[PDB]
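Asker: Pasting in a structure now, in structure tokens, and then I'll have a few things to ask.
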Amino acid sequence: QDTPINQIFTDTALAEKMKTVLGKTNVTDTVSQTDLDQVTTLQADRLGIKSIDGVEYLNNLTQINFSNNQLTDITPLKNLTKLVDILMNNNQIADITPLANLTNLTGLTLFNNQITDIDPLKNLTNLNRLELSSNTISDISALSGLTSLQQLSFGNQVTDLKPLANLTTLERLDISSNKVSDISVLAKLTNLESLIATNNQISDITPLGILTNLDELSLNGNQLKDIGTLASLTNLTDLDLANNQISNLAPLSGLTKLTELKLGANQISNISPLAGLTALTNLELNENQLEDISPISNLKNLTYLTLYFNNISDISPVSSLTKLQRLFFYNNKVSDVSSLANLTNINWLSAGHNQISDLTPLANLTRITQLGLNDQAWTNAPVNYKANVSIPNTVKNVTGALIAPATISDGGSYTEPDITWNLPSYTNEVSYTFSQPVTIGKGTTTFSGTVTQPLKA
Amino acid sequence: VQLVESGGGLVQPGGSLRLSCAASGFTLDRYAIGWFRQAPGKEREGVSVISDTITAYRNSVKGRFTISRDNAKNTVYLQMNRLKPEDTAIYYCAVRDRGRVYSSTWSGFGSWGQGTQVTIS
Ligand SMILES: [Cl-]
Ligand SMILES: [Cl-]
């Protein structure tokens, strides 16, 4: 018979949503099984829904969205066999048995849930899109017959990728955050264009060598050392190899279509192989063992560059990079920043923890909105100990004005431009600090540092 | 990802203390590891960071503190010498994923431990 809306849909937030779908005024208004069969789609995301009790009566649903709610039970879906697309990411679903017979599904999105058992998916052979990442899946057996899949993601405990053998239609695969070391099966997925394998245990990438249609590859956070196989993948435009143990970059030298290359957190001391990758706009080389960055002078299209946490003394090869917008090189050994002076398109400069004493070359970088210059530190060349040592202050702000020491060791004092100590007896060093707020464009920072003066006996 | 700080205590001005940041449930090789501290009514502030073998230190502790790792023990240490009253604080360790990019030495840290109280009389 004609029931009230809120006795079908027992969940308060869904009752209220269905009221609006059905063109009614209150959630107590009654509706017929005919008013219900009018409803073929339902966008009910982020509405705080806890239960979909009532949805079984919307027999003609072809497409639903219940993402970003608090669903646990999805039994109401069991017999809505006209469903072709389900979006239900970001809930608390564990049991997906109710999906087992919805064989007309072409799209199923379930990432960010609590699913372990995916056996109920095994007969959904019309799926071309299946998203299962950020779940607790360890066994992907049930996938072996879903041969029409073009996009697939899953996590987060899979070791055995063999069930993927016949999924040869796959173009996009995300196996991020699993426990995979053996990727032999991926040799069979020759139509892959995008492979995301962040955060696994992969050391042998030989299987990828014939995946020549890959344009996007991430092996971020794996166990890579030898990357020789990547030389085959000449269609790559986007490559992430960050957080591995890579030192030899020769295999990348011919990958001239690369516009993005992430190599941070590796064992790299020679970037000569990168010299010909002139299409690069983003290059990340933080957390390596770099000193010589001369090959970077050829990469004229670079807009973003990271070099932080390296052993770099001379930054000057960057002077030709006129399109640079972001440059992070904190924690290096740079003293002279005169090579940065004509990089006027920089809006973000992060140069703390260097050996910078003179900011005057930064004065015309007026598109800066973010700036970091703290915690500089250097050691002067030793001078011979005597009771009265004085050294010049060389610390200059963006104006060219000397910055007066903030602290001076061993009771010393300052009379511009000189710092003077009176030392009773031998000490093997003196020091001073400086600390001054500075603004360049609209970016504000503390320019601070410690200068050490060794004293020889 | 679980971090545990220990080694805090009461110490005389000019004295020394060694903190340990013991990590369990993940390889420390995948993370940069940072020591932070927070004094009463102040912001939590970075003290030192190690990423692989490269280290960084806030100005006020340069020359006095040394961060180091024992990879065998999955532990990061902060050697604090010539301690001053200004170094009084609860000391915390945290990590950040070395596979990302960060705009500063101190940004992006998380998985904070319980902390260890350092008091200089
Ligand atoms: Cl029914
Ligand atoms: Cl910054």
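The residues of chain A that appear here are 40-496 by Swiss-Prot count, in order.
From the backbone N, Cα and C atoms, a Cβ is placed for every residue, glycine too.
Sharing the record's features from Swiss-Prot:
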type	residues	note
MUTAGEN	A:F150 to A	No longer binds human cadherin-1 (CDH1) domain 1
VARIANT	A:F193 to L	In strain: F5782 / Serotype 4b, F4233 /Serotype 1/2b and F6789 / Serotype 1/2b
VARIANT	A:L253 to W	In strain: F4233 / Serotype 1/2b and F6789 /Serotype 1/2b
VARIANT	A:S292 to R	In strain: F6789 / Serotype 1/2b
VARIANT	A:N321 to S	In strain: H4
MUTAGEN	A:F367 to A	No longer binds human CDH1 domain 1
MUTAGEN	A:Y369 to A	Increased affinity for human CDH1 domain 1
VARIANT	A:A416 to E	In strain: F4233 / Serotype 1/2b, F6789 /Serotype 1/2b and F5782 / Serotype 4b
Asker: I need the nearest neighbour of A:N321 (variant position) among the recorded positions A:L253, A:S292, A:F367, A:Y369, using C-alpha distances.
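Answerer: When the Cα distances are compared, A:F367 comes out closest.
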Asker: Just give me the nearest neighbour of A:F193 (variant position) among the recorded positions A:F150, A:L253, A:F367, A:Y369, A:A416, Cα to Cα.
Answerer: A:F150
Asker: When you measure from the Cβ of A:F150 (mutagenesis position), how many other Cβ atoms are you left with inside 10 Å?
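Answerer: Cβ-Cβ neighbours of A:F150 (mutagenesis position) within 10 Å number 19.
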Asker: Find, among the variant positions listed as A:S292, A:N321, the one whose Cβ has the highest number of other Cβ atoms within 10 Å in the structure shown.
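Answerer: Buried the deepest by this measure is A:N321.
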Asker: Measure from the CA atom of A:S292 (variant position) to the CA atom of A:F150 (mutagenesis position) and give the result in Å, rounded to a whole number.
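Answerer: With the alpha carbons as reference points, the distance is 37 Å.
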Asker: Which of the recorded positions A:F150, A:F367, A:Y369, A:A416 have a Cβ lying under 8 Å from any Cβ of chain B?
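Answerer: Near chain B: A:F367, A:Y369, A:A416.
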Asker: Same-chain residues six or more away whose CB lies under 8 A from the CB of A:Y369 (mutagenesis position)?
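Answerer: Counting only residues 6 or more apart in sequence, the Cβ neighbours of A:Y369 (mutagenesis position) under 8 Å are A:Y347, A:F348, A:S389, A:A390, A:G391, A:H392, A:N393, A:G411.
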Asker: Which residues, sitting 6 or more apart from A:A416 (variant position) on the same chain, put a CB under 8 Å from its CB?
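Answerer: Looking at Cβ-Cβ distances below 8 Å from A:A416 (variant position), excluding near sequence neighbours, one finds A:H392, A:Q394, A:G488, A:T489, A:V490, A:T491.
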Asker: In Å, rounded, how far does the Cα of A:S292 (variant position) sit from the Cα of A:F367 (mutagenesis position)?
Answerer: 24
